[PDB]
Every structure is written in C-alpha cells, then in structure tokens.
Amino acid sequence: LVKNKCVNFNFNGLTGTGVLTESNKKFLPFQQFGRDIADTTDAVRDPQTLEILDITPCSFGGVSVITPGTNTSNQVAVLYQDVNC
Amino acid sequence: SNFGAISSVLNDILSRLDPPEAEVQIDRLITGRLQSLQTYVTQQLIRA
Amino acid sequence: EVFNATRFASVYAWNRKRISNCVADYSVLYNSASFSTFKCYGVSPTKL
Ligand SMILES: *[C@@H]1O[C@H](CO)[C@@H](O)[C@H](O)[C@H]1NC(C)=O
Ligand SMILES: *[C@@H]1O[C@H](CO)[C@@H](O)[C@H](O)[C@H]1NC(C)=O
Ligand SMILES: *[C@@H]1O[C@H](CO)[C@@H](O)[C@H](O)[C@H]1NC(C)=O
Ligand SMILES: *[C@@H]1O[C@H](CO)[C@@H](O)[C@H](O)[C@H]1NC(C)=O
C-alpha cells in the first residue's frame, strides 16, 4: 500500500484513481462499499488487512489569463482559481 | 440514471467489454447526459 | 472435473455444480480450439 499521492488503483475488480487515506467512520462487520448521492464509490474495505480507506480525487484546478492586449504589449498574467499557494 | 445501458458507471462498463462492442453502449449515456445538461442551461437562461 | 466427465446426465435431470473459494485460469477454456460453440453473454472472453 501507498498513500498521500494521487494514484491509479483497482480493488477486487473495480478500477479508479485518486488519493486514499485512513478512515475514522465505523464500518459494519459485513458492509464493503460506501456510496454518495452521485453513486460514486468512496469507502473501501481492504481484503487483506481489514481496514477502511477513503478515496478523494486530487486537485482539479482552473487557469485564467489576464491580458492588456497584444496590440500594445506582449505580456500576460496567470490566475489559478482554487489552487492554495 | 441508467438510460438503457448495462451499467451506469463508465469505468465498470469500459472494464468488462470489448471496445468494438463497448462503442455501442457509451453513446446512449453521452446522449442522455447531454440532453440533461441542455435543459438546465435553458432554464438558467430564462431565469436571468 | 466437469469438462472431462465420463457420462453426462439427461437433459431432463440436469445436475448443477458449485464453484467457490479458489483461483481460476479461463485461458485454457478459450485457448483450445476443440470447442465448437463458445459464446459469452455480458462479458468479454479475455477480460474474464
Ligand atoms: C495472506 O494470507 C495470510 C493468511 O494466512 C494473511 O497474512 C493475509 O490474510 C494475507 N496477506 C498478507 C499480506 O499476509
Ligand atoms: C495598435 O496600437 C497602436 C498604439 O495605440 C494604435 O495606434 C493602433 O491603432 C493599434 N492597432 C493597429 C492595427 O495598429
Ligand atoms: C491557503 O494556504 C495558506 C498557506 O498555507 C493557508 O494558511 C490557508 O489555510 C489555505 N487556505 C485554503 C482554503 O486552503
Ligand atoms: C481434460 O483434461 C485434460 C488434462 O487434464 C485436458 O488436456 C483436456 O483438454 C480436458 N478435456 C476437455 C477440456 O474437454
């Protein structure tokens, strides 16, 4: 296992990608899947060590360009929408 | 929603079918989701 | 022990067998050319 990085993975035949972290919520001794409103799996029970892990997609981001017009000067500035510098 | 496909998750269907056979099922999902988005866009256009 | 059986039961008294808790290598099923009809419904042969 490896955590704290956006990785590609498959669990018992289901494929996915994102970052996996330890979970605090208590899982019933028979359930295996955690689902949200949009019907996307987020909680996985490991089949070897019997732990609960939570999957979160890594950073989305957004890029915008501020320009004063190429007719005058050829310089630009960059704006990131949700990136936390 | 299902929209008439075997499964509602793109990765699951993409991981269980031959791509020539899979090309006939993704189209239904694409059409359904596009038609879903258009209505919301139109409603927002009217409300503004 | 299913594909190599000596005698097969009649079609009106068919027998069913349960397979669980093991590992499978389906290659030998679709690698040999002895079979005459081999059809997969809902899944691809290789992806098994
Ligand atoms: C391997 O099987 C044994 C059970 O004897 C146990 O250690 C565990 O369930 C499995 N995984 C690892 C990493 O050992
Ligand atoms: C470009 O910028 C100059 C400087 O103001 C301006 O005179 C001109 O009309 C602009 N457009 C073109 C096509 O040169
Ligand atoms: C943005 O980054 C600063 C510096 O690390 C941090 O103090 C702040 O809490 C962050 N805000 C968000 C919303 O991530
Ligand atoms: C029966 O088993 C033998 C070896 O175990 C194998 O070579 C043969 O193909 C099998 N018969 C089938 C699959 O019809």
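Heads up, chain C uses Swiss-Prot numbers, so what you see runs 340-387.
Heads up, the Cβ atoms here are built off N, Cα and C, so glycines get one too.
Every protein chain shown contributes to the tally, and the Cβ of C:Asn343 (mutagenesis position) ends up with 5 other Cβ atoms within 10 Å. While the structure shown retains the original residue, Swiss-Prot records the mutagenesis experiment C:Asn343 to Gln with this note: Reduced viral infectivity.
Sequence-distant neighbours of C:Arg346 (variant position) (same chain, six or more apart, CB under 8 Å from its CB) are absent. For the natural variant C:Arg346 to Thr, the note given in Swiss-Prot is In strain: Omicron/BQ.1.1, Omicron/XBB.1.5, Omicron/EG.5.1.
C:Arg346 to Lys appears in Swiss-Prot as a natural variant; the accompanying note says: In strain: Mu/B.1.621.
Quoted from Swiss-Prot, the note attached to the natural variant C:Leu368 to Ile states: In strain: Omicron/XBB.1.5, Omicron/EG.5.1. Using a 10 Å radius centred on the Cβ of C:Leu368 (variant position) and all shown protein chains, the other Cβ atoms total 13.
C:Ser371 (variant position) counts 10 other C-beta atoms within 10 Å of its own C-beta, drawing on all protein chains shown. Quoted from Swiss-Prot, the note attached to the natural variant C:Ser371 to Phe states: In strain: Omicron/BA.2, Omicron/BA.2.12.1, Omicron/BA.2.75, Omicron/BA.4, Omicron/BA.5, Omicron/BQ.1.1, Omicron/XBB.1.5, Omicron/EG.5.1.
In Swiss-Prot, a published natural variant is listed as C:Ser371 to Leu, annotated In strain: Omicron/BA.1.
The Cβ of C:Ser373 (variant position) has 5 neighbouring Cβ atoms from other residues within 10 Å, across all protein chains displayed. Among the sequence features in Swiss-Prot, the natural variant C:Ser373 to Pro is noted as follows: In strain: Omicron/BA.1, Omicron/BA.2, Omicron/BA.2.12.1, Omicron/BA.2.75, Omicron/BA.4, Omicron/BA.5, Omicron/BQ.1.1, Omicron/XBB.1.5, Omicron/EG.5.1.
The annotation that Swiss-Prot gives for the naturally occurring variant C:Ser375 to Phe reads: In strain: Omicron/BA.1, Omicron/BA.2, Omicron/BA.2.12.1, Omicron/BA.2.75, Omicron/BA.4, Omicron/BA.5, Omicron/BQ.1.1, Omicron/XBB.1.5, Omicron/EG.5.1. When Cβ atoms from all protein chains are considered, those within 10 Å of C:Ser375 (variant position) total 5, not counting its own.
Where Swiss-Prot documents C:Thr376 to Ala as a natural variant, the accompanying text is: In strain: Omicron/BA.2, Omicron/BA.2.12.1, Omicron/BA.4, Omicron/BA.5, Omicron/BQ.1.1, Omicron/XBB.1.5, Omicron/EG.5.1. Taking Cβ-Cβ distances under 8 Å and a sequence gap of 6 or more within the same chain, C:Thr376 (variant position) has no neighbours at all.
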Cα-to-Cα gap, C:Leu368 (variant position) vs C:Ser375 (variant position), nearest whole Å
12
Could you tell me the C-alpha distance between C:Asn343 (mutagenesis position) and C:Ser373 (variant position) in angstrom, no decimals?
13
Three-state secondary structure, which DSSP defines for C:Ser373 (variant position)
coil
